[PDB]
Amino acid sequence: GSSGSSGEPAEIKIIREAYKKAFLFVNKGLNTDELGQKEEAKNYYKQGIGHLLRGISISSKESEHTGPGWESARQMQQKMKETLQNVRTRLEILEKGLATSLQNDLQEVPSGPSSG
């Protein structure tokens, strides 16, 4: 939806971006928290979290993709998968630290398809 040049596999070009923006909005969330702006901080993470997925949800499976560009791309991808798990926690201790009544808690994913 922008157009640039017919060179990248289209998939990588998307990972090289989702990785930057995903980490860009992150370095911001941490700052705010330090400044004393919980609200904003929560929002920042709410954005970076999305980009993380957009980059982790790419077709990185091909039986004919032997190139150096895919190497660095695969590396950055892993970074997110590691950052996210770390971000989720931050976005948790934050919300639970702001609300005084209730804010997303009582939850227990359905272990099985049916208790029987």
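Each residue's number is its place along the chain shown, starting with 1.
Header says: solution NMR.
Cβ atoms here come from the backbone N, Cα and C positions, even for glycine.
Over in Swiss-Prot, the protein carries these features:
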- 15-93: domain 'MIT' (DOMAIN)
- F23 to D (Swiss-Prot position 24): Abolishes interaction with IST1. Does not localize to the midbody (MUTAGEN)
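Other Cβ atoms within 10 Å of the Cβ of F23 (mutagenesis position) number 18 in total over all chains. When secondary structure is read from DSSP and collapsed to three states, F23 (mutagenesis position) falls in the helix class. For the domain 'MIT' (15-93), the DSSP counts in helix, strand and coil order read 65 helix, 0 strand, 14 coil.
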